[PDB]
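**Q** Mind looking over this structure? Questions follow.
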Amino acid sequence: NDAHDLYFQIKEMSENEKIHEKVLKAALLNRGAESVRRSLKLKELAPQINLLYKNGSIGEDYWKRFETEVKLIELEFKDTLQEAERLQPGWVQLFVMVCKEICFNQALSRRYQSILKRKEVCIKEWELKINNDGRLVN
Amino acid sequence: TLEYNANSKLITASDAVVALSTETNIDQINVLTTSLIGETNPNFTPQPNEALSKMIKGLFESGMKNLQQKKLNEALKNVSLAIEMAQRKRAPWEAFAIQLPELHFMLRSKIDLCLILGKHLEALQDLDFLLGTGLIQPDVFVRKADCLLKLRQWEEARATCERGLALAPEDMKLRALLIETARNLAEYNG
Amino acid sequence: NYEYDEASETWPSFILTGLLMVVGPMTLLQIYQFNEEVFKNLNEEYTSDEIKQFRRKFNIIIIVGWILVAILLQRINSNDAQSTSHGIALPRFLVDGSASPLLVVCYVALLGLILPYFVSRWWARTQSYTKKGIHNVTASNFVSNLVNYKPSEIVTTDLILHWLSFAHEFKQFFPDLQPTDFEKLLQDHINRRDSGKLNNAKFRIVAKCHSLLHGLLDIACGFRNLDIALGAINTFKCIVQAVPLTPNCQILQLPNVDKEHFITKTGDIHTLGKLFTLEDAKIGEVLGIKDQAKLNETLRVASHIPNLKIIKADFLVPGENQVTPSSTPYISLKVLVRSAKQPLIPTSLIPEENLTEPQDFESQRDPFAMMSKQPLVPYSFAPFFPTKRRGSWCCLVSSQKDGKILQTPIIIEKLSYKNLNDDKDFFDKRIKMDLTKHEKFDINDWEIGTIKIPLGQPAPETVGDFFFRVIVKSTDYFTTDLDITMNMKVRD
Amino acid sequence: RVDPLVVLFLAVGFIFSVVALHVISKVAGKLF
Amino acid sequence: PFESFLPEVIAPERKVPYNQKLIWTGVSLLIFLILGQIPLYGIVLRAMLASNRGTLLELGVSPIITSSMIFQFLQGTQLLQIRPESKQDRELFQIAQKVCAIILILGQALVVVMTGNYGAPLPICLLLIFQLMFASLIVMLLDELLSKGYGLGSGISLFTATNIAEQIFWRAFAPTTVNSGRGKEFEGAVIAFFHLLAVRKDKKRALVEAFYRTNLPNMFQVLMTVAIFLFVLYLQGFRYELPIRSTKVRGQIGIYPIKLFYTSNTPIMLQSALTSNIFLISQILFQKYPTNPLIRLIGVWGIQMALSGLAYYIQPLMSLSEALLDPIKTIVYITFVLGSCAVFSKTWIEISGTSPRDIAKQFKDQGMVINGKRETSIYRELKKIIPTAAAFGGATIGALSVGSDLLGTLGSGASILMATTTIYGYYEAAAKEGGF
Amino acid sequence: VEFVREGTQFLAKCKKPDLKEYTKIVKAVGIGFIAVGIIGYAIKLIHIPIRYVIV
């Protein structure tokens, strides 16, 4: 469940089918954005997991798995940065902030797209009788 | 798997069934590719564009002009078109601190227009998004409680009024809404 | 050197004493050896046979010791009977006969095989379960489910059932079934449908879902999430009452109604008070059952489930009269368990005696001793849940600045339902004659329960008003719950 | 560094080793 | 300070529940009991059933105890200059514990293998050294495991209480018999009681013959030790609870318990050592000088047991016959054994840093005060409570020891009190923390 | 003579355990005492014939 392997798939397809050059940059920016998002998520989730562990409600192996993922994310982001430098020269000082912004923008876009599906769950759950023009007919 | 088009340069997964995460990621990659095709300079800056901003502002002003002429039908269409264009034809790497406030400023007017028109569920969902995305003000809970009372949801309405009064206890409208909610709920239980 | 018994003259007495010192106390100990429940009998009259069969299916030591003592005593009485010569009481063939290597090989076995194997088994069994009471894989699954949870997705009952269907404890019961099968069984239970052949699995997993939902609620409160906690509580109600969540559910949880008539005929009755507004025969005519001996049962169920109501709520700190910065206060609630049938008694009638707190050192050193003296909650009316449950109220507190749960939920179990008894049936809503001025009404007979919640966090260091939100929900019925806001005025 | 099960195993192993040495010496003296 | 790679058990990252704790305590106890019953290999009645001599537990816990008391004295005399402000000097002290214990184990093992009666004639000597070394290392690691948090408490106190209870039970239910002229008689009380009640068939005579038993344990001592056990258990609940309240964080109210048995049972051991030393010194001196104007006054020995002397006055009474013989010696012995215990208890609370001044300083540090009193009076209030409690606890322990030695129980009052305190500690901790 | 006076005063000010608490006290302590004593006695008794046969 990630965009890490999909970039590798696009790369393998490019090595054979001669795709354009900007598709690689798009996949790379997407992987960087996902890495930034996951890093921030772990950085804000660490204390709650630590408290759950100290209280004795999470187990002993999940804590080690979490501490391993913490540095796996850093390794993945370092690999992403190395690949970004390899693909375009002198594109490391700007790539980081570009990813930092596309992360927030795409998260906001997903949240805004979700309301069209959020609107019908409430109709089903509250048994509203809505005709055309969104008005109620009791 | 996934197929790669030639002229449109769009990636589409030709599989029989695909998960939701893969579809979202392919759509995001397509949006980024379409933005990069148009953006000419190789080292793009998070500085926002200009012509897109002028177009959005023009559409929004053309929509707001209809409020003076008292046409409450096509003004909503123009505002929705402006919001759709802002959400569609804007590059993802543009500044967030300039991309969010414009959306808020247009969505508030769309909310007021939908509330005056008579559509309450669309307005309620817009209020909910605007509140969950980081805007908590006494001017939001009033309209949200009004909607929840208009479509007969009294416990949620009372909770909304209570959270609104827990922020600005000097408000004069939230108290009237709380009184009305208590009356409707006391009629609803007894 | 010791002299082992060679003619069976000493070990009889030793074995006799060893047997008596165990038999005596057992025989001695063998010779030496608050809340009205109205639904305990009405529950067994509505439970189907398919669940009765499930709940049904899923001193000799003293006698043998005494007969052995008698045999040994008869054998002793039947027998014939200067430097020191030390000796032992054990027999001779144990050490010098042909069974001499048997002793040492049995010792080696019992020391090398049985001990480490059993200790390792016990250790690996106790190292796998969580202090809450669920498996480790289940807790890992719950944490991983709440970690990557998109806040845009709205929580429902189907989603929480989908989350529950992945518990590792469901796999140890039936290693053949799949998680999709478990989700199908849960949906068939909630929608009151027949499984055909897997009823004994449906009942098992439904009875197990209790601890799973409690653990999920604990974890959701640990991640500071309110929507998932409320969804878990609503799903627990739905599983206990075997009914999907709809607007008019307080009236559909009743024992014997028909949905196709009530839903299509009426559209304004949604609670139980609005139901009890009608007369005694109009209720039966609306619910469409037309059977007096069968209507009395549902009218006795509908007027015996508890609704709450607050009388006084405030923050108290033991040993002081106000809240000061960086103090340790708690929440003191004075609730009133009432029926859906009784009218409203004004708060001014309370004699102000039951609302005050005692001021003494032994009373302010531990303010929960007076709360721990209340009777338990009676058995609930759940004819579809396999096992038997007691009522429960889950109270959880959150904040109003951002809306995040700030402590694990407190679960109370002791509360007095005295106001629901049948001696106070005069106090009716339909009479509308101002029943407070009645011959049987004495404001000292109505009990006012108490609820105390430890806050777990000290007061803030600043000075001002800080608002909270307290929610007290049931876990068995669809009654009227509590949702109140309160502020602590840290004043110094 | 050391787990409780490791200490239990060390203790049981040392005990069984001493007892095995004893019984081996005894059976060797009994046979020859 | 240096770098050391030594075997050490790591503390648990989370609190261990009560069930695992109890089971680990039981397993460690079983291992320690089985380890001390197996004899060595190369060595050439029982003669090893009474004391643990000639087994894998030759050294036992003596090196650990000696290292502990040596470094405790070194800390008390103020030569280490330890400061709790850092978390490194503490670890250095804990590793000094172990590096001293190891060299002491090595030295004592070499001394025993080169001097003991195991035999002078190389592989056998290496094996005898390795067995003792491995056993001592196992005992040390097991104690460290029980003390780190996997057990209910320390290891030394648990092992001592286990030995005390084992001796108490072996004095009563021993299957061994002894034949001296008259016949075979069990060395236990209950066993011989049932034997004489079953086989002799003369109840009126066998009951009296098995209840008194001047030569061996009997049932009267069992009844007396049960009664003394119950009385000691009753006097363990005494406590003075003074109310305290906090001033830093308001709303924290509690009580501070001041027990009756305040001291740690060290002064009674010191007093017993002192009286034994002075008795043996008087014995040796009277052996050296037969008749002297002063030595005849300080002590006279005859038919061994001293008579008509100060050592005769300070000697302990064995049974009630000597008590009813001469009341003067009884009253002098009682007053001596009570006064010395009281004085030693007062001095010990003054020395061991539990004086009222230290408690007042701790109160001022934590910020607590007394409930219905001022803040400048905590010292003046604890001075009127703590010394009296310590003195009366010492006097009560002395009286209990005297009564136990007088009525002739199966175990002295000191050992029973130590075992009861050790077990009551576990019980009170489990009740306060909350567990099955 | 003040020693005994202060002693009996402090004893009057103490908190003696009641019967309901003394019962739990004696139960727990007796259970622990017997639990350690029986284990010690059994371990000491089993190893006599084993040490006879082995050694």
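In chain E, numbers come from Swiss-Prot; the residues present are 12-55, 66-142, 147-328, 336-468, in order.
Just so you know, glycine gets a Cβ as well, placed from its N, Cα and C.
Quick paste of what Swiss-Prot says about this protein:
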MUTAGEN   E:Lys273 to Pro or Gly  Severe growth defect
MUTAGEN   E:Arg275 to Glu, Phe or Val  Severe growth defect; lowers SRP-dependent and SRP-independent translocation
MUTAGEN   E:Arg275 to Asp, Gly, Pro, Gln or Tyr  Severe growth defect
MUTAGEN   E:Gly276 to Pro  Severe growth defect
MUTAGEN   E:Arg406 to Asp  Severe growth defect; lowers SRP-dependent translocation
MUTAGEN   E:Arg406 to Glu  Severe growth defect; lowers SRP-dependent and SRP-independent translocation
**Q** Round to the nearest Å and give the CA-to-CA distance linking E:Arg406 (mutagenesis position) with E:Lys273 (mutagenesis position).
**A** 15
**Q** Note down the number of other Cβ atoms within 10 Å of the Cβ of E:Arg275 (mutagenesis position), including every protein chain shown.
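**A** Within a 10 Å radius of the Cβ of E:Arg275 (mutagenesis position) lie 22 other Cβ atoms.
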**Q** Take E:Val55 and E:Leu66, the residues on either side of 10 unmodelled positions, and give their C-alpha distance in whole angstrom.
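**A** Distance across the unmodelled stretch, Cα to Cα, is 16 Å.
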**Q** Round to the nearest Å and tell me the distance between the Cα atoms flanking the 7-residue gap, namely E:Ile328 and E:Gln336.
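**A** Cα separation at the break: 6 Å.
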**Q** Spanning 4 missing residues, the endpoints are E:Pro142 and E:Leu147. What is the Cα distance in Å?
**A** 7
